[PDB]
Structure formats: C-alpha cells, structure tokens
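I have placed the structure first, in the form of structure tokens, so that the comments after it can refer back to it.
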Amino acid sequence: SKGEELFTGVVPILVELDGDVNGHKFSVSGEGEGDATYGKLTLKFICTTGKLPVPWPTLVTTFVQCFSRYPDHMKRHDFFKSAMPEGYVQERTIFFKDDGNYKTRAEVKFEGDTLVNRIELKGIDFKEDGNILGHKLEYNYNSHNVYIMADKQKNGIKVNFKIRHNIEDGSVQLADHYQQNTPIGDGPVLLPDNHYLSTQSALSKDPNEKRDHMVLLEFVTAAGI
C-alpha cells in the first residue's frame, strides 16, 4: 500500500490538543517519535495553558494508530497506514461510567516528514466531585484490546473498546470508547477484516520538568488473524 513505506523507520510525532471540559479550557503540546517496526511510541506531553484540569491518564487514548505493529501476514488489514500520507479523521465519543463524556475530533496526517495529530476535545456533564474532576485516578495505565471492524459505507473503520482506569481507592473507572475513522484523501485504502490491537503503556515523569506534563511509552501490536 501507500503509507506502508512511510513507516519503515523512526518517524517524529507532533501532538496538538485544544480542550474544554465543563468550561475549563486548556491546551496540550506533545512531541516524540514512533517506530512501527516495533509498534513502539515514545512521547512527552506538556500542558501549555498551565495545570491540566483533568487527570493525565484520561487523555492517553486521545493523544496515532498508524504506529501499530502489523505482522507480515496481517499487512493487508492495516487501514491506518493505507490512509497515509493524506491521513484520516478520527472521531470519538468516550463515556465515563457514572460521569461525563468526551467528544473528540482529530486529523492525523503527515506535514512534511512529521506525523501530526491535531485534536479538538469537548467534555461535558462531568461531576464536580467525580473521579475525573476530583482527580482520584492513579497515575498509571493498563493493557487493553481494541476491536476493529470495517465500515464499507463510509470507507472507514469502526472501533470499539473499554479502558479501565484505576482509582486511588483500589476501585475502577470505566471508559467506553466509540470510534470512527475516515480517510481524508480520495485514494484507495485498505478495509480490514475484524481484528484487534493489543496495547500496553507506561506513564512516567521528567524529574527536571516543572511544567505539568506526562511521559509516555507504549507498545501496540495487531492480532486476531
């Protein structure tokens, strides 16, 4: 396919987010690199408007699936890379159990040789005293499976999954994800058979960094075929 060749080495990544959660406005910038050969991502995010109003972990999923490692035998199912360099639109709705929801819209594509993820986030109906606004989530992250399916009507894919956020009291915060991706260009893309992505992520901090930020290491590989 098209994009395949674009991912053959380490690619620099730029992440830009504009958000509003219950009237609290904020901006985030992130930079790093991805190496789809190992399904590996390394990023650092910085809250540019000051203190992040929600917990960092809640934004992970929002902050580039084209960096997933697809095994040789599954290359024909890699929609993400097939949409490059023109890119794709990724939209979601994220429902926090017994809490508010996030609505996101992003464009992911290449600007020169940098892979760009530009997002607009809108959060509503959050409880001022819930796990999100109340900042009760631990600073860590779990492994998940992300289910993918073809959408022949929109020439895209539909994706669904649940994230499990650990709460400081030992409990769990569920986050139901509903997602749609559609190509930006008019060129051909690869529509996949049902399959899934297996994820793992580690969160850390930069000891010498005074701004509000998050350091992220993540591995993702496709499976189920």
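Following Swiss-Prot, chain A residues are numbered 2-64, 68-229, in order.
Header entry for method reads X-ray crystallography, 1.9 Å.
The backbone N, Cα and C atoms fix where each Cβ goes, and this holds for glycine too.
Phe64 (mutagenesis position) falls outside any helix or strand according to DSSP and counts as coil. One mutagenesis experiment catalogued in Swiss-Prot, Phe64 to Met, is accompanied by this note: In RSGFP4; increases fluorescence and shifts the major exitation peak to 489-490 nm; when associated with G-65 and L-69.
Listed in Swiss-Prot is the mutagenesis experiment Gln69 to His, annotated as follows: In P4; leads to no detectable fluorescence. In mut2.2; shifts fluorescence lifetime from 3.03 to 1.94 ns; when associated with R-30 and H-145. In mut3.3; shifts fluorescence lifetime from 3.03 to 1.88 ns; when associated with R-30; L-46 and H-145. Cβ neighbours of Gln69 (mutagenesis position) (same chain, under 8 Å, six or more residues apart in sequence): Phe84, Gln94, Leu201, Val224.
For the published mutagenesis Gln69 to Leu, Swiss-Prot gives the following note: In RSGFP4; increases fluorescence and shifts the major exitation peak to 489-490 nm; when associated with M-64 and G-65.
Around the Cβ of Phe99 (mutagenesis position), the number of neighbouring Cβ atoms within 10 Å comes to 16. Quoting Swiss-Prot on the mutagenesis of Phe99 to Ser: In alphaGFP/cycle 3 GFP; improves folding at 37 degrees Celsius, reduces aggregation at high concentrations, and increases the diffusibility of the protein inside cells; when associated with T-153 and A-163.
Under the heading of mutagenesis, Swiss-Prot lists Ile128 to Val and annotates it as follows: In EBFP2.0; shifts the excitation and emission spectra to shorter wavelengths and increases quantum yields compared to BFP; when associated with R-30; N-39; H-66; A-72; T-105; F-145; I-150; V-155; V-171; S-198; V-206 and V-224. Of all Cβ atoms in the shown protein chains, 12 besides its own fall within 10 Å of the Cβ of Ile128 (mutagenesis position). DSSP gives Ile128 (mutagenesis position) a strand state.
Taking the Cβ of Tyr145 (mutagenesis position) as centre and 10 Å as the limit, one finds 22 other Cβ atoms among all the protein chains shown. Looking at Swiss-Prot, you'll find the mutagenesis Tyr145 to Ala noted as follows: In Cerulean; leads to improved quantum yield, a higher extinction coefficient and is 2.5-fold brighter than ECFP; when associated with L-64; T-65; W-66; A-72; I-146; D-148; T-153 and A-163.
Swiss-Prot lists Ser147 to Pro among its mutagenesis entries, and the accompanying note reads: Increases fluorescence at warmer temperatures such as 37 degrees Celsius. Mapped onto three states, the DSSP output places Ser147 (mutagenesis position) in coil.
Under mutagenesis, Swiss-Prot gives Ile167 to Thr with this note: In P11; increases fluorescence at 475 nm excitation and at warmer temperatures such as 37 degrees Celsius. In Esmerald; leads to brighter fluorescence; when associated with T-65; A-72; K-149 and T-153. In VisGreen; leads to brighter fluorescence; when associated with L-64; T-65; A-72 and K-149. Sequence-distant neighbours of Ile167 (mutagenesis position): residues of the same chain at least 6 apart with a C-beta under 8 Å from its C-beta are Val61, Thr62, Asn146, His148, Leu178, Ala179, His181. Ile167 (mutagenesis position) falls within a strand when secondary structure is assigned with DSSP.
For the recorded site, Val193 (mutagenesis position), the DSSP three-state label reads coil. Record note (Swiss-Prot), mutagenesis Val193 to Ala: In mut1.5; shifts fluorescence lifetime from 3.03 to 2.72 ns; when associated with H-145. The unchanged residue is displayed.
Counting Cβ atoms from all protein chains shown, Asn198 (mutagenesis position) has 11 others lying within 10 Å of its own Cβ. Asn198 to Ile appears in Swiss-Prot as a published mutagenesis result, with the remark: In mut2.1; shifts fluorescence lifetime from 3.03 to 2.50 ns; when associated with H-145 and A-176.
Sequence-distant contacts of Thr203 (mutagenesis position), defined by Cβ-Cβ distance under 8 angstroms and a gap of at least six in the same chain, are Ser147, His148, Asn149, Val150, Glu222, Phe223, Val224. In the three-state DSSP reading, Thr203 (mutagenesis position) counts as strand. What Swiss-Prot says about the mutagenesis result for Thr203 to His, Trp or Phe is this: Results in significantly red-shifted excitation and emission maxima.
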Run through the Cβ atoms and count how many others sit within 10 Å of the one on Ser147 (mutagenesis position).
10
Please report the Cα separation of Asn198 (mutagenesis position) and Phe64 (mutagenesis position) in Å, rounded to an integer.
24
When neighbour density is defined as the number of other C-beta atoms within 10 angstroms of a residue's C-beta, which of the mutagenesis positions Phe64, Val193 has the lowest density?
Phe64
Please name which of the mutagenesis positions listed here, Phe64, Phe99, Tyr145, is nearest in space to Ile128 (mutagenesis position), Cα against Cα.
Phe99
Given the mutagenesis positions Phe99, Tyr145, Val193, which one's Cα is the least distant from that of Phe64 (mutagenesis position)?
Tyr145
